[PDB]
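A short write-up of the structure that comes next.
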Amino acid sequence: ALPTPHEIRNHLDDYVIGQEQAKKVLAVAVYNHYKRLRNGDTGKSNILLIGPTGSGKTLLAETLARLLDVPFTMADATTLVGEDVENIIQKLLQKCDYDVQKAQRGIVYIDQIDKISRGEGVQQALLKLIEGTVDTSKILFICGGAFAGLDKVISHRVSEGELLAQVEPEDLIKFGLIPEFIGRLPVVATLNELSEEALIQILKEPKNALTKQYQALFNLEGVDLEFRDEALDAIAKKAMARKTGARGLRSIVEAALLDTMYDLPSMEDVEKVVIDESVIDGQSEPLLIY
Amino acid sequence: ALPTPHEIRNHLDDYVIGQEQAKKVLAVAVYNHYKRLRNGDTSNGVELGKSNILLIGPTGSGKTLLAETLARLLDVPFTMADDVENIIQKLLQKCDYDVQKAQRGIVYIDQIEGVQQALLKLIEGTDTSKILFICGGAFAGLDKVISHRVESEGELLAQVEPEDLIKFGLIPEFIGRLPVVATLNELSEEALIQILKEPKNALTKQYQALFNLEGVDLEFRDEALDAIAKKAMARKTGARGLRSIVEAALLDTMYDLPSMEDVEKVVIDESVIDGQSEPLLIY
Amino acid sequence: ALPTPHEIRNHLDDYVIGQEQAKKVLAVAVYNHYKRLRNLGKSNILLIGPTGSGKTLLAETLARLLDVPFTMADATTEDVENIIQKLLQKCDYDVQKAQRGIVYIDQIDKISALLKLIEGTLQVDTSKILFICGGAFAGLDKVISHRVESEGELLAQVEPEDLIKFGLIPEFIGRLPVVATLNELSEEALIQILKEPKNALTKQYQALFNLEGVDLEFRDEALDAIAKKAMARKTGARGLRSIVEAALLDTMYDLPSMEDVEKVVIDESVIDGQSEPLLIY
Amino acid sequence: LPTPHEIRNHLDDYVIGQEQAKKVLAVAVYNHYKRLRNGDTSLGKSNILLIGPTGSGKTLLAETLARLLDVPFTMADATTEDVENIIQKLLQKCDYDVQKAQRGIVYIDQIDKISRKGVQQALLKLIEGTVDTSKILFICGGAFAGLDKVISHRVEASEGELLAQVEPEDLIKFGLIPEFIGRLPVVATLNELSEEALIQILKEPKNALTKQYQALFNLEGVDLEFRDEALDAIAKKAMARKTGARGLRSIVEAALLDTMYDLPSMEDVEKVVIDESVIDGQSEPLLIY
Amino acid sequence: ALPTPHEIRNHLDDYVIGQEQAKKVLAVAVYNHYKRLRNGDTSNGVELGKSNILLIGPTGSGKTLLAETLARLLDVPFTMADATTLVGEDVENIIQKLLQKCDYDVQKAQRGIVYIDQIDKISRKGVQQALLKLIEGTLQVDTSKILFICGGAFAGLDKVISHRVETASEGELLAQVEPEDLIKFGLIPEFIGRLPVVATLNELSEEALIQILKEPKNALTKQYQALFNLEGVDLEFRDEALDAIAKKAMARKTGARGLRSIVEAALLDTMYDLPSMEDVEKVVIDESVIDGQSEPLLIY
Amino acid sequence: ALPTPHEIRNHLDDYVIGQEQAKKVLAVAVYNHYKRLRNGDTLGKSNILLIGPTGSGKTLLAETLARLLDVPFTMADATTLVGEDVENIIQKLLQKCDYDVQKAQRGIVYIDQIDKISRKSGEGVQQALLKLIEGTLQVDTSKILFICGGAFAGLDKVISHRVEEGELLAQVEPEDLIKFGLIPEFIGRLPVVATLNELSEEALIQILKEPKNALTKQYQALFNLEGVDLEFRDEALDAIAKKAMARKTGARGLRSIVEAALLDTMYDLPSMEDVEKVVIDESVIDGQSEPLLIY
Ligand SMILES: Nc1ncnc2c1ncn2[C@@H]1O[C@H](COP(=O)(O)OP(=O)(O)OP(O)(O)=S)[C@@H](O)[C@H]1O
Ligand SMILES: Nc1ncnc2c1ncn2[C@@H]1O[C@H](COP(=O)(O)OP(=O)(O)OP(O)(O)=S)[C@@H](O)[C@H]1O
Ligand SMILES: Nc1ncnc2c1ncn2[C@@H]1O[C@H](COP(=O)(O)OP(=O)(O)OP(O)(O)=S)[C@@H](O)[C@H]1O
Ligand SMILES: Nc1ncnc2c1ncn2[C@@H]1O[C@H](COP(=O)(O)OP(=O)(O)OP(O)(O)=S)[C@@H](O)[C@H]1O
């Protein structure tokens, strides 16, 4: 039984924060794609994700795959080679037990599509798959990307989110994509820039959140790691100022706990408390409790 | 067995709307091209002239679509272009590297001095003599030069002459290679409405089928279709910007559709233009 | 008795007219050539005019007016002496009369060996025969402009150095002292272009229709009508195909769907364009 | 498991300087084996990326870390079905023990060389894990020449001050793919050059200078012997000129020039190269008949 | 018997006007070349250096004329060639042509002269290296023996030399010419070293041009007087008209190559309706040339 | 039997004057190259990079080494460089080698003006020619010896900005060539680096006299078959030397001076009857005074 776009967006709220509009657009696009497949046809319903780095694009594509127990595989548009284009396919079969049908129900995420925008040979080569020649007609294609200059071209025609909403196929044309490639991506879902509160929730809520990991790394040391809310907010701010999105959270946390993890096993105390001054300033050492 | 110019123009009506004249011209020229290849370059002691095509129409008129359609209709290898020999190898990529079938192919050049002469060597052939070349282009200033000689845009583009293209910016040795000149006309408001309804793959039909497998009947009131037309003209996106309007109009409805139980959903003009009013729902 | 340049240009007006000034240069060039043989510059000729200006027709007419063996040759196509043997073929293999012959070389501007002939070396010598080298010279209109600082006024300022920068070598241009530039072509010469050539428009379409099982017939009135239509648009012969195609469009569109003997193109089909071609079953 | 202190302390006995990278390595290494000994969780990959000039001691550090933890070690060149060859070689020096081979360390040299600016994705399959390669620690070394430039075009002192401002995006623009960099969370950067490392360069490699010349002399019927003092001299000379490992041949050649000129015109058993020959350059290499 | 360089330059004065210095350089270059061939490549244990020539002068200066003249004066097989038409198998085509005008005699073909026009055109600023294979020497004939004269205007050469000598007129600057200047121009060192002898020509003058229209046995005036002569009409060129023609040629910078283009255009009308008249003679005045409006005087 | 580096440097003294240090380097470099091939390897490529001013004798050295080892030699200009044109150098090596695969693998290949392709298409050539240097007709380019001349103008500077002309070129380092415009993978293929010096007045003078084919000997012979004895006073030869140095044309700019000095003299020589012509410094430096004629 296929989950309604409601059940899909609902389950997406359990992994990705915000981007509600992008999760509605994806839910509908996904439901329509598998609803069209389970009825043997009689639109390709392929997807183009347009959002900043660390917005949750790749996470969304992987989540959709799990929620539908469907074989999923990634790929970078930078590593693209015509015989390497089918390599993505064999990888989908590898994680599909080499089942032709279940592999046709699969989802394929292509990262950094905005990077190959003239390169044009890759667009046309990968274009052969999107259409279909196992047949690649059945599988869903999700093309992520940051599209930097895109925010400019759209403005030259019409916040960053309000501008990305007025996105048009002609805008992607001027950006560097070819017509025949854009016509294969009818569904365009745009994600907004993550705020601070979302980032803080990413550091806490998820079952694999950074804090939980380090609290577990410090836990097997016999030490209790405590992240004060001020410290988490500081990390969020530290990440935004670097525009690294949620991808630049670990690079902050590691740098903050570096010294402490170094001379931790050579100490004997109860717990270590990380304050905001430890993050922002980076000068002050973390609180130590014996 | 080659499809008569009638059969070709007929199948072209199933994907492209209007431009009936451009379709006759394309149908004839295409028929003569492949009728020429099967018989041979030389026929009865006389050498037959290659009839390459030059599409002259506004952006989003259907030039690229036409070229594509013609290729599919004739199950012939097709490839676009905007390194000159790179186009050929690509034609070979989609042709299974078959030399013969790749000579029967069609090559569309979009947005048509050194490049003119470099691409000219292909048009002639060195083989690239066999393949058909369709050169698209909007030719903005062309509407002016023609007016300064002959003394709507369609009536003027009909008076197009090889000399007009010369003054435009093309070289004589390149234009002589494009005997067939097909001109597409300005799309009308009524034309757009027909694009949403008439074609066998028109938008309304796609969605009426998407909603249909939901057990729901989707009904587009003519007002809504006219609204979609205007909305598309104000954005100058032509026919390319139609889907972006329909999707946006039916976004909310498709979201919580499989979560309801009703007979049909009706899209009024208020749902398109205003975008504030939700589509009528009938249980 | 050799015809004075007057008589030569006068007879040239029966086959070609228009811009003039080349029929004079050619008349002078030609007169001097045979006035020099029957008794000193080589007096070879270089025709520089748009396609369909009547360069080819001009060359042939000159041959007929002087009852002299004529033969053409494409600059695009041991093969160099092939032109000679052909000149002997139309000359009854008469060495002397073949030396008085005229040779026209088309599309010279495209090649920017043959030089060895122009000079002169079968046993016949190529020093005696007159060489007329035609060509459109597209980029030539530009190089002249970048120096002197209508296309006709520019082609009048033509200089051997302009042909050099164009793509012609000095030793080859020095062999062609006489340089004639023509624009437009006479109505008659146009009619002959649609007929005479081995690749004439009517022959092509007559062959195109021929493989349909249909016989295409062009009435002289139609050919005349195509000629005028071409002059009114100043497109010359380059604007001939754009008339024929437009005249035979409808016919070729629903031709493969018919079953009839032949199709006849009257003048009413061309000029008026309203009346449909005569159809015979 | 040895504390990062004990680890950094033992690293000081084989490599000089680069204390910061040695801390970064001690922590990342400790956290990697501390995470394996507890079977993850009933956790980051903790993989390492070494960014330092050639001859800085990257390779040396990787080997030392392996010996200090009595863990199976194996190298590999990013320049050279062959991806799993490194694994079988790791099992070769591990007595084919699956478990002990999983706790092993793998050093990949010249990663900056494969930066497209397929191998990255192929090797990426291992970093993730499919014996499973998930358990083993990966240390990816490299000089990253153009890296010093891209960081400067973003941050806007010494190369060391710029390599400290290194960011994942800088590597992206350099030529590395996102999915590959995300696998190397730990980035340690070396500054100055290592002396003992250089000496190992002149000896250890299968194509080392001394080995090449000893052979050149060998086909002369002469045994070339390099005294460790001379090799040390050559290392120092290379550091003073900041030429690194690239400026070693230019030193050896210059040191063996006169010898090779009038060697074929002599008849003796072997030539010995002392430190006096190299540093002073005044004394001629000892000759034995 | 070989003509002393003097006899060579003297005979060069009968076909070329001015350019005395370059004629001197050629005379010596030519004399030594054949004086070298007859004696043999090697002379008295020492190997004599091949002295090929590089002519550097404006267009229509007389470069081609000098090369041809030298060839006739020594009754030696001559052949031209353009550096623009240059193809490695086409480089030997020049040789087969030399054999064609030499009755396929190997030895006499080796004594031949080969003029290469527009060398300055092939300056990259391959062919230089391909043609360089001939200059050195490798049908079975060897190209070592044949003398090579490489012509060329070298437009930009007048500039580079100025940017060097500075640390007068074009003539004074071309005199300061140096192999390194040709290097910077666009010629490869190995190619320039093959052209030791460098003769430069000066830009023609009015007085010279007028003598060009008169003195030579094939001067334009003599040709047209002959063309008019077989018409029964005597053509008279007034010195003023000849002067006018000179000036017209100078203003166009066409040199001596643009003289015929001036005479033809001046005598066009006259030659057109000449065979349709019956008079004694025609006299071309300056008014007929410069103004071009006035028709030539007609005498019955 | 391979000639010891001594014998090699010795025979190089008989064609090239000075450059002793470079000759030694080349002598070792060459001997090791053919000592390594003769034993079928088993080893460094032993490829050479000549760095000297124009007309110092780089090309001469390469040609002399070839002849001394009776080995097929061929040149090539880095300027004329096309990836399929690089193998043209090979077919040419086979042309002068009677198309013998083995002997063509023993050959020497000189590439002139390498300093010119330094990107400071150029880099593309370096990497293209680099494929040869490594080794891939059917002949392999791993066996043949590659010598790459070049003036390296700006090199004199970069070296100075580091060490802080001959004494500076001696301090040459592979990193200096890097900054110059050569890629690392290319320089690493040219381990041996011989540097030449700017020919001294005395060296130039010797060039005009000593060589069995010296200019003076040629002209003395050309004049000799005229029945005239040519005398070059040492002052004139030095005068010519200075003239060639001020122009920087190295030794390539010698003939261009002598021919110019003896122009007028050879013009009206066959038209005279005297014993001998004596060329004083005044004939060259002044250029104004005519040569001394003796009857
Ligand atoms: N909206 C979100 N809600 C919750 N977690 C998020 C969100 N966005 C990112 N993350 C987390 O932050 C990490 C960022 O990595 P990715 O999701 O791969 O970034 P990305 O934006 O998909 O990178 P791209 O688009 O391929 S350049 C992921 O592991 C997510 O778990
Ligand atoms: N006359 C028409 N009838 C039906 N659909 C059309 C028509 N014109 C355009 N379209 C559709 O709108 C889209 C516009 O893309 P194209 O057809 O490539 O436009 P185009 O005018 O060919 O663009 P150019 O000429 O390359 S700038 C196509 O995907 C067509 O499906
Ligand atoms: N110094 C001169 N004395 C007499 N007649 C000359 C002189 N220079 C040129 N002419 C004549 O003017 C004509 C000019 O043509 P050329 O001699 O071919 O010019 P050119 O300078 O040789 O052209 P190049 O060097 O090949 S670009 C020749 O036919 C000569 O007869
Ligand atoms: N050291 C030397 N001893 C004797 N003769 C020399 C010496 N150097 C140059 N020559 C002569 O002077 C001439 C100069 O030409 P080349 O040797 O080609 O100059 P080059 O320095 O090799 O030029 P490059 O390296 O290609 S820029 C040669 O013909 C040599 O015969």
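Chain C residue numbers are taken from Swiss-Prot; in order, the displayed residues are 63-101, 110-147, 156-190, 210-218, 236-263, 282-413.
Every residue gets a Cβ built from N, Cα and C, even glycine.
Look at Swiss-Prot and you will find C:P120, C:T121, C:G122, C:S123, C:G124, C:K125, C:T126, C:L127 tagged as ATP binding site. Here the residue is the original one, but Swiss-Prot notes a mutagenesis experiment at this spot, C:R370 to K: No ATP hydrolysis.
Everything Swiss-Prot records as a feature, shown here on the structure.
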residue : record           : contacts (Cβ under 8 Å, 6+ apart)
C:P120  : ATP binding site : C:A250, C:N315, C:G368, C:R370
C:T121  : ATP binding site : C:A250, C:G368, C:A369, C:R370
C:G122  : ATP binding site : C:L317, C:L322, C:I325, C:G368, C:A369, C:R370, C:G371, C:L372
C:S123  : ATP binding site : C:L314, C:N315, C:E316, C:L317, C:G368, C:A369
C:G124  : ATP binding site : C:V78, C:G80, C:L314, C:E316, C:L317, C:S318, C:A321, C:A369
C:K125  : ATP binding site : C:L117, C:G119, C:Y182, C:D184, C:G248, C:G249, C:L314
C:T126  : ATP binding site : C:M142, C:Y182, C:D184, C:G248
C:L127  : ATP binding site : C:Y77, C:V78, C:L317, C:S318, C:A321, C:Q324, C:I325
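Under the three-state DSSP scheme, C:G122 (ATP binding site) falls in the coil class. DSSP gives C:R370 (mutagenesis position) a coil state; it is part of no helix or strand. With 17 residues unmodelled in between, C:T218 and C:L236 have Cα atoms 11 angstrom apart. A break of 18 residues separates C:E263 from C:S282 in the model, with a C-alpha distance of 14 angstrom spanning it. Here the deposited model leaves out 8 residues, and the two residues on either side, C:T147 and C:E156, have Cα atoms 13 Å apart.
Filtering of the recorded positions C:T121, C:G122, C:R370 by Cβ separation from chain B (threshold: under 8 Å) yields C:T121, C:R370, ordered along the sequence.
C:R370 (mutagenesis position) is surrounded by 20 other CB atoms, counting those within 10 A of its CB over all protein chains shown. Other residues of the chain with a Cβ within 8 Å of the Cβ centroid of C:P120, C:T121, C:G122, C:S123, C:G124, C:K125, C:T126, C:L127, the ATP site, are C:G119, C:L128, C:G248, C:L314, C:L317, C:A321, C:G368, C:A369. Across the break of 19 residues that separates C:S190 from C:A210, the C-alpha atoms are 13 angstrom from each other.
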